[PDB]
Structures are given as structure tokens and as C-alpha cells.
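Chemist: Attaching a single structure in C-alpha cells format; questions to follow.
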Amino acid sequence: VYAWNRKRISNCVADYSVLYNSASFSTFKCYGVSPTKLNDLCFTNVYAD
Amino acid sequence: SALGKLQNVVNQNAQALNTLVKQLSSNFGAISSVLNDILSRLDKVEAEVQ
Amino acid sequence: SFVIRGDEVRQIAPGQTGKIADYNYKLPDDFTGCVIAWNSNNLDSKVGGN
Amino acid sequence: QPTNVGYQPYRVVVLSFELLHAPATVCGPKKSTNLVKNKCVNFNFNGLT
């Protein structure tokens, strides 16, 4: 976190249900979108930090 | 310019209706002023709060 | 009444989602009641793997 | 050290979503269906329901 990494993600299908139903995550807190709804939407860009 | 009394009865209704229409664009503290954004982005238990 | 994996206990509430809440059991979203649970590794666990 | 608990290493990912006025580029897996002009329907364009 001295120099955290940003990956731009663009031009694709994605499936967030694959992430959300993974047992791997101790928190999955989504703020302006509910984690169920992500598969129904499309975005101009996504940034993974 | 003599008929200002009658032209004001037109103008005050035009102001009142345009003001009432423009208030549909205001957030009032919600994430969006467009109701379908809330319904598409938020699941039922959260969407009611907006 | 049922036995379930300790990390999945969060799914036993109104508004929940996940494999237990989707395929196994489900509360209505205006539920009126109490949810109670306790760690049972001292009884429901095997000597090797129940 | 792997022996440490609030002092252990934890991994983090933050997904940031962009909802600009431009055409979208990252979509959920939800399948499209054919347009029907001049009839009453429910609709979704790019996530605009």
C-alpha cells in the first residue's frame, strides 16, 4: 500500500457471481451496487486496485 | 403592455408546472433521481432506503 | 432446527444470499422471530471427519 | 511472520465501477435478445432498465 497497483479492465463479458459465490473471501462489501445485481449491468470501465 | 394582468395568469401557471416538473430531477439524498437506477443497481432490502 | 458450517451462519437472516440461503433453507424478508446458534465442534465433529 | 492475527498479511482487491455517458465496455454474462419495435414491453439497454 506504499505503492498499490491499479489494473484497468475493459472490452469484455465478465461474471461477478463466480467471484461472489467463491468461499475465498472474508468480505465482499459492495457499496453503490448490491453483489447480486452486478451480472445484470454494463460499465464504461472497471478498475481493479 | 396594458394586458399584463392576463399575461401574468399564463406566466404563473407556466412557472408552477415547470418547477413541479424540474423537481423530478432532484436527488433528495438518494443515490440517483432516476428511480430505475435504484431498482437496477440495488437489491430489494437496500433499494427501499433510497 | 439444523446443523451447518460455522462460517455459513451469516446466511440465516432476512435479505441473505449464498448456497445455504439459495438451495438449503430461507427466511422471508419480513421475518418476525429470533435466530440462535452455537459452536458444536465438541459434539458434532468426528475423531477424523464427520 | 505466518505465526502472527490482526498483524498477519491480508490480500485486498477493490473493484471501482465507471457509469459514464459513453457506450459501455464491460458487461455481465446476461444474454441479449432481439428488438421488437412499436409494442409494449419491459426493456434493458446496456443496464438502463
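Sequence positions for chain A are given in Swiss-Prot numbering; the residues included correspond to 350-398, in order.
This entry, so its header tells us, was determined using electron microscopy, 3.4 Å.
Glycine residues also receive a Cβ, built from the backbone N, Cα and C atoms like all the rest.
Listed in Swiss-Prot as a natural variant, A:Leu368 to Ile is described as follows: In strain: Omicron/XBB.1.5, Omicron/EG.5.1. In Swiss-Prot, a natural variant is listed as A:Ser371 to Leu, annotated with the note In strain: Omicron/BA.1. While the structure shown retains the original residue, Swiss-Prot records the natural variant A:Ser371 to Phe with this note: In strain: Omicron/BA.2, Omicron/BA.2.12.1, Omicron/BA.2.75, Omicron/BA.4, Omicron/BA.5, Omicron/BQ.1.1, Omicron/XBB.1.5, Omicron/EG.5.1. According to Swiss-Prot, the naturally occurring change A:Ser373 to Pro is described as follows: In strain: Omicron/BA.1, Omicron/BA.2, Omicron/BA.2.12.1, Omicron/BA.2.75, Omicron/BA.4, Omicron/BA.5, Omicron/BQ.1.1, Omicron/XBB.1.5, Omicron/EG.5.1. One natural variant catalogued in Swiss-Prot, A:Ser375 to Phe, is accompanied by this note: In strain: Omicron/BA.1, Omicron/BA.2, Omicron/BA.2.12.1, Omicron/BA.2.75, Omicron/BA.4, Omicron/BA.5, Omicron/BQ.1.1, Omicron/XBB.1.5, Omicron/EG.5.1. For the natural variant A:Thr376 to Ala, Swiss-Prot gives this note: In strain: Omicron/BA.2, Omicron/BA.2.12.1, Omicron/BA.4, Omicron/BA.5, Omicron/BQ.1.1, Omicron/XBB.1.5, Omicron/EG.5.1. The structure shown keeps the original residue.
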Chemist: Quick one: Cα separation, A:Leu368 (variant position) versus A:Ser375 (variant position), in Å?
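Modeler: For A:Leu368 (variant position) versus A:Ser375 (variant position), the Cα atoms are 12 Å apart.
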Chemist: DSSP on A:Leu368 (variant position), three-state: which is it?
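Modeler: A:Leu368 (variant position) sits in a helix per DSSP.
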